[PDB]
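S.K.: I'd like to ask you about the structure that follows.
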Amino acid sequence: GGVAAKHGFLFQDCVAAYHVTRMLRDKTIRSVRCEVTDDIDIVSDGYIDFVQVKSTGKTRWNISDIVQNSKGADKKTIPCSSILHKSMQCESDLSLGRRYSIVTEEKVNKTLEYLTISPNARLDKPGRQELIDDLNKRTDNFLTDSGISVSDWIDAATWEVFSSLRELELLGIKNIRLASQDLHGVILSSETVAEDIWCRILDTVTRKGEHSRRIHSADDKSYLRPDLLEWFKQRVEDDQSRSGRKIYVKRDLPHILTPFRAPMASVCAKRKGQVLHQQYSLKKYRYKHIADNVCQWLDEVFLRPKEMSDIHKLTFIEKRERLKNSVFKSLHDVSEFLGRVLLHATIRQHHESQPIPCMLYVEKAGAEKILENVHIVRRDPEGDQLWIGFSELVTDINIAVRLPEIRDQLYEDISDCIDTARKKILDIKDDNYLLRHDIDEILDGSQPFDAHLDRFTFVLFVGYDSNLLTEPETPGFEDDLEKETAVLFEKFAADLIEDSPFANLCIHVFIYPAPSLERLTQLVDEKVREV
Amino acid sequence: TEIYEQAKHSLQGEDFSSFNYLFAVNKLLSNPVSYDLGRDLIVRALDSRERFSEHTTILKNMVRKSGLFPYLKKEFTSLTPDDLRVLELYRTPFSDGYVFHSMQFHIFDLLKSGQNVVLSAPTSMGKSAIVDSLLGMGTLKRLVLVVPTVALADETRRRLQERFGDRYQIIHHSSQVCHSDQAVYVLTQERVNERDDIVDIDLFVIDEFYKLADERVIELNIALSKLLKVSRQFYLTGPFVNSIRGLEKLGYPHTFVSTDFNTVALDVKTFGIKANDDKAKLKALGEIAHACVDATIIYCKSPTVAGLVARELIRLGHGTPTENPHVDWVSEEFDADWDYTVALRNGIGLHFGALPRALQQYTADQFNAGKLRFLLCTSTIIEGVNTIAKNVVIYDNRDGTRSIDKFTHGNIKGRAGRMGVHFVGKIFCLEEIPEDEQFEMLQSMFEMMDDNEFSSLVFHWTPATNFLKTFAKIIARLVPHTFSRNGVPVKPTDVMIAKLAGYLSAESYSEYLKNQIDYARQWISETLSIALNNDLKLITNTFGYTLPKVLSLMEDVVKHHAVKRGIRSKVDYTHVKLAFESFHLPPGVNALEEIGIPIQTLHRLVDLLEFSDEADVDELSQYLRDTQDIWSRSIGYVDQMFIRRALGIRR
């Protein structure tokens, strides 16, 4: 016994606390129901584990005890109410795979020793058939109301033995420390903090404390993962405050080019277009403003949040004198960065809630195909749409003939995206987004699209040097530009009206006209060299 | 785990698609609890790049996502601005070619902020990057790196002399003095105890702390106490990790770090053979040696066991016999049937601790070059080896004497990383792998000893007669275990007399060794392999450190007895103590032996050149470098090769 012994807790409390710490680290665990501390009901994504904490005191756990029928009455014994009987009589409304687990401090006899090994390593080991028939004979071939046989209970049973309370405390505290490290990028200041978090979790489970220092429960007896995550985040930021460090907060990233007038689209609403002009500033275009706003998107587009917090962990002088050389080697490497930054910020500006940036890997005749600039949007009434983004900064030919070529290439990519039976890899790149089955069913590719074209949408950014926009402001750079971009968007209608190659896919266009993209690219190259 | 097991066990299957493997890797890297698992798979993907020649960018992105940034830098050529920038993020402050692992970066950030840091396990990540970064940030002045072995001290000294050559002055030998504000004290526990200038230390780094979790526990504890009371910051990277407590109540609030970052994938196959069953173990060695084809490191509990394993390995025809000037030198200087000699003649490399440092370096850089195939190490940390090995055969696991076990399924990956296994390593375990009073006794003896024999303890310069018996009787009581561990029995008190007479009458070390082997053959006739090992250990350890220590200890003890008994004879053993410490050389020259120059080579160097009596290791090394033309013309080829390797001279 460790800090639980000091506080005065029992084994079941620490088992429940260990399981909620597991939920803290395990992304697949959805909830940990706990009415009493010995009847844990861990609901995981696709499974439900009934964990029962038991203990004898004589020497060990023989078979007679596990089939012994509980008294539970005034000098009477209720039939079919043994430890095994209570284990199998564990109902679950959800159609989830049932798993059973018995956790005891005391060791296990040779008769039940087959249960100790994990079911994943029982293919060739003995101890199954005779144990099954002994249990069936002692229980008179019990079949439950759900048709659960004793053999079925045997195939799903993972009796765990813990040597003492301190061992469980150590696994729980290790879980807490590791969870802090990979959920907030923060190493706990001391062991006292980890022990305090463990004690607070124990108090929450046993309800032997005060409500403020407790994991929130919408209803009692059950704890959901997001509530525990928010409570743990509060504890971790408390650590960071009391340790003298500064809490990492994502900066309010600057709003790159503001949108145009009211969005314009097609009749069938499967084609969208939104211009993103930038206003002048006293007769002169704000090239410097656009460039130094874009260069703030150096870490949101290149890096990942887990390694973005490490940037914050750098003090000012190291942050200055580490990235002195330019990570860009050519102007054809800065143009791509700018073109994808504009789209990566346009998508965020267009959505009220912040989309989740992610990448997609798809095969093509056995060869890899990478797709950066992917996003997951959270449309709760409908699901979770996947926006696949393609950038382009045309500066060689006029946009009028280039746009159909871009659309053709987009259609080839789309046919290589949503027309396949082989799996697709989705690099979530957020570390905190739980991928629900709505998208995971498309990712696995096991089933053909059942009107899944609403789940996938493709967004394309097309920046171009417009003839109308010049270095002089040319009073009245509107009206004509509105019909110009309308004619440009009309290019995303010829295939829609004439035929249905992919006419059931919603496609977004983010056309942006500039006086000169080359000057902006040169300005961004100059600005990134300053850091 | 199920997805992890499927992806891992599908690696060898014929119907293998790398895309499903990378899908499993990404799925494992999405869930935090399976982070390490995905990382493990990536390691395997880094050892089988032929299978992933098509899906290279996916593997590179998985490598970046898992936090294996050194692998991202070194195993991949075509790098985007994204991964280049994140590599520049984790780039170490001391050099532009080394980057940080994620966990290493977190620990370095903890350390550079001034907080004491304790690691939860010696991990597969090499902590040398953290120490080099701490040196390269230009904030600390005086440091104390504690290392377990003198050879490791020399390796770290070379590492910290290549970089930070002029900024820091490195003190590794007692002859050196602190003449600069910035000083790195790369010492062992005993050296730290001896040094009397350990003050104002900024940060001391200790690895291999398992001795505190005997000759290695008391010394390490005393070194810890001294460095804690002297310094202000510490960085421990060893056991005593299970929620380390005790340093908190002593006024040292650390920041104990628990990690789950493993950079090495291992396929462990066990045999369950008990240690006592030697014949079954030998048959198992035959089987594995047939199985092992790549660079194999065989862990043994003793050098004799390694010799037996090498003899059996060459009995089965494993290894390519070859000859070179080095094997000729070893045969002509040590013996013909010595374990090292035959093993090197047949392509097997013994690397036990008692081996001379020059031969240790030769074995290490022979194994690193890939010329060797079976390196038989008797310690976990092999000084000088790089990440070459692919198989680790733990011939002996239960070393005994309260040692639970090495490679406890929580140490297998860390110890394998220490041994330097390239990504995926096959661990063939013969046994089953489990989880989890010096300064006061002499005067009491001298009280009984009468005035008749008192004349044998008060000498000056040249010793007198009948001193051998008295000294043997003294050493049979002061340090019985020191002489017993080398095969020299405590009683009768005659064999120590023979050893002392052999050392005294000998003019040079080589002649002493030849006489010792010529007598060891007679002794075994009433083998020669064990004799050389014990003799080398006796000369290096007993005759070098402990026996001179007791020779100096008896001085002040006998001074009081001479004063009390009225003896006016002078007391001075500078002729005897310094001669025994000097190994038949000038007093300071023997210090180059730790550098890696053989004593036999040092004798020829002494005869050829003129050595300063009061110079230190730095002065003697600079003297050798300056007068290279004098000895390079008229010395043996192997001798000058060893000198060049030891001093770092390029051609």
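Since chain B takes its numbers from Swiss-Prot, the residues it shows come out as 2-214, 227-449, 510-599, 604-728.
Per the header: electron microscopy, 3.1 Å.
Using the three backbone atoms N, Cα and C, a Cβ is placed for every residue, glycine included.
Copying in the features that Swiss-Prot gives for the protein in this structure:
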type    : residues                                                                       : note
BINDING : B:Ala122, B:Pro123, B:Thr124, B:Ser125, B:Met126, B:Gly127, B:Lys128, B:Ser129 : ATP binding site
MUTAGEN : B:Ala152 to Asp                                                                : 100-fold increased survival following 3000 Gy ionizing radiation
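Can you tell me where each of these features sits in the structure?
M.R.: Note on B:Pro123 (ATP binding site): other Cβ atoms within 10 Å of its Cβ, all shown chains, come to 23.
In the three-state DSSP classification, B:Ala152 (mutagenesis position) falls within a helix. When other Cβ atoms within 10 Å of the Cβ of B:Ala152 (mutagenesis position) are tallied across all protein chains shown, the result is 23.
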S.K.: Sort out for me which one of B:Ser125, B:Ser129 has the most neighbouring CB atoms within 10 A, since those are the binding-site residues we care about.
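M.R.: Comparing the binding-site residues B:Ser125, B:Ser129, the most crowded Cβ belongs to B:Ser125.
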S.K.: Cα of B:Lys128 (ATP binding site) to Cα of B:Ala152 (mutagenesis position): how many Å, rounded?
M.R.: 18
S.K.: Check the deposited model and tell me the whole-number distance in Å separating the CA atoms of B:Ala214 and B:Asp227, where 12 residues are unmodelled.
M.R.: 13
S.K.: Given B:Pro123 (ATP binding site) and B:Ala152 (mutagenesis position), what distance in Å do their CA atoms have, once rounded to a whole number?
M.R.: 19
S.K.: Please report how many Å separate the Cα atom of B:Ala122 (ATP binding site) from that of B:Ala152 (mutagenesis position), as a whole number.
M.R.: 23
S.K.: I'd like the Cβ neighbour count for B:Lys128 (ATP binding site), meaning other Cβ atoms within 10 Å of its Cβ, all protein chains included.
M.R.: 17
S.K.: B:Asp449 and B:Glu510 flank 60 unmodelled residues; Cα separation in Å?
M.R.: 34
S.K.: Roughly how many Å separate the Cα of B:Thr124 (ATP binding site) from that of B:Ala152 (mutagenesis position), to the nearest whole number?
M.R.: 21
S.K.: Rounded to an integer, what is the Cα-Cα distance in Å between B:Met126 (ATP binding site) and B:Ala152 (mutagenesis position)?
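M.R.: Approximately 21 Å lies between the Cα of B:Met126 (ATP binding site) and that of B:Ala152 (mutagenesis position).
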